[PDB]
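Participant: Mind looking over this structure? Questions follow.
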There are 4 protein chains.
Amino acid sequence: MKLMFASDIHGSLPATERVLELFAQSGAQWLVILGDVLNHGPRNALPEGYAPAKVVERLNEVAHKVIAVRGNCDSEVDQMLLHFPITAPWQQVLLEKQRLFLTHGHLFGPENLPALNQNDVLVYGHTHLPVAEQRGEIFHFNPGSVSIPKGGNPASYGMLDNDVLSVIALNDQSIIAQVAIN
Amino acid sequence: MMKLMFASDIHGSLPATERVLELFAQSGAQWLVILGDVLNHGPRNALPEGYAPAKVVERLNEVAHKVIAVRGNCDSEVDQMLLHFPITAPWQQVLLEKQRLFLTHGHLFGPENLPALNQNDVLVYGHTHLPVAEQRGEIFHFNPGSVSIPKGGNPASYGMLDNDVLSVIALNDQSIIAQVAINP
Amino acid sequence: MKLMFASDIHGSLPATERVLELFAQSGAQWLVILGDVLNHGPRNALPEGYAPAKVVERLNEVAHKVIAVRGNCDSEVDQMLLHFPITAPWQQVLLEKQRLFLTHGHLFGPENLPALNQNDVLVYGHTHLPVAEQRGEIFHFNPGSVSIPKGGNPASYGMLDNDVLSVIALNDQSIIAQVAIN
Amino acid sequence: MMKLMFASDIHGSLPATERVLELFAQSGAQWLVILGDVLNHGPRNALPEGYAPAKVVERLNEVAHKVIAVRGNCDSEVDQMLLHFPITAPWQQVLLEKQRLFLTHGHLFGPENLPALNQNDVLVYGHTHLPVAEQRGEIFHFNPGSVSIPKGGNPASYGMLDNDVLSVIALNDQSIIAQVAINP
Ligand SMILES: [Zn+2]
Ligand SMILES: [Zn+2]
Ligand SMILES: [Zn+2]
Ligand SMILES: [Zn+2]
Ligand SMILES: [Zn+2]
Ligand SMILES: [Zn+2]
Ligand SMILES: [Zn+2]
Ligand SMILES: [Zn+2]
């Protein structure tokens, strides 16, 4: 199975178009969006090519292939525009060998862990920092941000391919971090 | 390569609950998927047979670590405080080889308000208390009916996913009420 | 200013009809309902004359005079039946010389206090125990339950009259507790 | 008796915010009532004049202890974590002698979806960015309009309750755009 992950888009049209381009070329079946989709975010500058209404038209074109959770920056007006369900604060995704716990990062995350099974995967964003590692009995995965990178990391996205979780550079496409989840 | 058991619209019926649980224990299924309306009978419904919310809670908690549930229109916060598994999520997902199952109760997204889905995906819901298993257009609809207050003259039922087939099964007979194959 | 308070009805039709009779005779302009309206409650025995669908018809007749907040036992189906807004976890009511902070008691209450002004009033239920006293710089008020009282108190309701907060017995009509707030 | 100032649909406009705050400080009003859509411009709207969310936050917090607000369709939880006063409530109330003021943003309850109210009560809302002050049927409708993005050729505005009259006032001129007496 092949899944693509994207998070903290914050209204950036160019980041969105590049994501949708890589999605189409990857062959992945679904696109998981971890929150903070249109709103740039009160405490920071507008991202490159900020254009909420256009990001909306682009994303709504693959709405039937999107799985998503509510970011701290997402609001009711956002759901009214996006043709896929974003209001759930968290959502589990059942895979053959394990579970994926999807959440933005502000309500649940590394500091407030959910009950899970050994080798399950905690998937979150919000921090804008890439992560692909084993933490205790479970795995932690954060695809970083596709628009507002932090900690010196390049804009990035995530990918699940053949039991391997990888954080990939949006432009470079070089592997930032990865871990096998067998 | 995946097996799941589905139970919906329990509404506090202890008999339905004990039976669901013995069947679950025998199924060999990885998870018990509860589609909502767990303890409350519902202001519009007459009490179910064997209405005993307090006891239903004790029983479901025995297998809490293996339950995957979604919020029903009759579920409230007191219910979440009693049950030891997450019941507040409005929807959740199951991913197979090339298709996905969209799990929801039926009052938010349903037959008359479809979520966006791809060809050959499955909308899994309860709420109506009417069993369904069929291809409706480009997607598949699946409703395992109510395990305690069936409507339309149907028997109380539950559902099962056996890799590529979804079946609605009578709770007493264990006879097939309806089933559909979701192979491309 | 004359307000009537009722809480933890839990589907009791007789309790409801008695409340509506006292409301009509009191002259009060509004009826404040603190939650837990139709559902008897998972761990409780059915109250006297349990009949949610009938409580709904009675309450909906004075819907335009009701102010309410979400009880821990209230659900989406409940809002669908009641013709007045109940989904808010809490609401503030502005009066001439002070604020009323209305909440059920499970999220906010004596143990998780909201920020308020000296002499404001914390109004809550959920415990089924009557209260009318000053605590710290603010007042605490709980009209008790009208259908399933605990502690040893009779079924009761509340009243705001002449700047005096009173907890009154549903039958006796005797004063259980009270405190002047001005 | 009762004096209140109303501001709605700020949408992150720092100039509108500083002006609202200077007027509030001079009004003598007991509370500043914010009807929603505080920091986000809204995906459907062009940025308003002087869009500076971060700064609007610092300024509104200086008077946090005197704000009474209700949630707008554009407000999110990041906004709540920044602002030091409660903004999540969908509605709240003001009680006069024999009348009731129902405060809400306008996307949940509004002109086209009325809450249950008694005769001579007031529905107070924003969201449309169109000022209103009139009796409609048996109740009164009052909308301060937007302090930053007015529609219909109207001036940026705010609102005030001075005992028994509700007025929509231009933010620059301080001239009366509309007003209604709610005496019964
Ligand atoms: Zn972010
Ligand atoms: Zn975030
Ligand atoms: Zn049901
Ligand atoms: Zn239902
Ligand atoms: Zn109660
Ligand atoms: Zn309660
Ligand atoms: Zn607006
Ligand atoms: Zn709005």
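Using the numbering of Swiss-Prot, the residues shown for chain C are 2-183, in order.
Using the three backbone atoms N, Cα and C, a Cβ is placed for every residue, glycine included.
When I checked Swiss-Prot for this same protein, it listed these features:
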BINDING   C:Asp9, C:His11, C:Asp37, C:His129  Mn(2+) 1 binding site
BINDING   C:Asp37, C:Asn73, C:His105, C:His127  Mn(2+) 2 binding site
MUTAGEN   C:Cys74 to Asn  Increases specific activity with bis-pNPP and pNPP
MUTAGEN   C:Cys74 to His  Increases specific activity with bis-pNPP and pNPP. Confers a gain of function and converts the enzyme into a an active 2',3'-cNMP phosphodiesterase
MUTAGEN   C:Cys74 to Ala  Decreases specific activity with bis-pNPP but does not affect specific activity with pNPP
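What does the local environment look like for each feature on the list?
Facilitator: Less than 8 angstroms from the CB of C:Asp37 (Mn(2+) 1 binding site) sit C:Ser8, C:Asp9, C:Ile10, C:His11, C:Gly72, C:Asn73, C:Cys74, C:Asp75, C:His105, C:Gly126, C:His127, each of them six or more residues away in the same chain.
DSSP assigns C:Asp37 (Mn(2+) 1 binding site) to coil in the three-state reduction, placing it in neither a helix nor a strand.
The number of other CB atoms found within 10 A of the CB of C:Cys74 (mutagenesis position), across every protein chain shown, is 26.
The DSSP secondary structure for C:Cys74 (mutagenesis position) is coil.
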Participant: Residues near the Mn(2+) 1 site, C:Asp9, C:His11, C:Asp37, C:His129 excluded, by Cβ within 8 Å of the Cβ center?
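Facilitator: Result: C:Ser8, C:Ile10, C:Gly36, C:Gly42, C:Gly72, C:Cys74, C:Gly126, C:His127, C:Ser146, C:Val147, C:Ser148, C:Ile149.
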Participant: Sorted by position, what residues of the same chain at least six away from C:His129 (Mn(2+) 1 binding site) have a C-beta under 8 A from it?
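Facilitator: Long-range Cβ contacts: C:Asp9, C:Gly145, C:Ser146, C:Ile149, C:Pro150, C:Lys151, C:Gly152.
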Participant: Listed binding-site residues are C:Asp9, C:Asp37, C:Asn73, C:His105; which sit with C-beta under 6 angstroms of ligand 5?
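Facilitator: Going through C:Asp9, C:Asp37, C:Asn73, C:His105 in sequence order, those close to ligand 5 turn out to be C:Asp9, C:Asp37.
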Participant: Out of C:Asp9, C:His11, C:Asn73, C:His105, C:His127, which has the highest number of nearby Cβ atoms, where nearby means within 10 Å of its Cβ, if these are the binding-site residues?
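Facilitator: Highest number of other Cβ atoms within 10 Å: C:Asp9.
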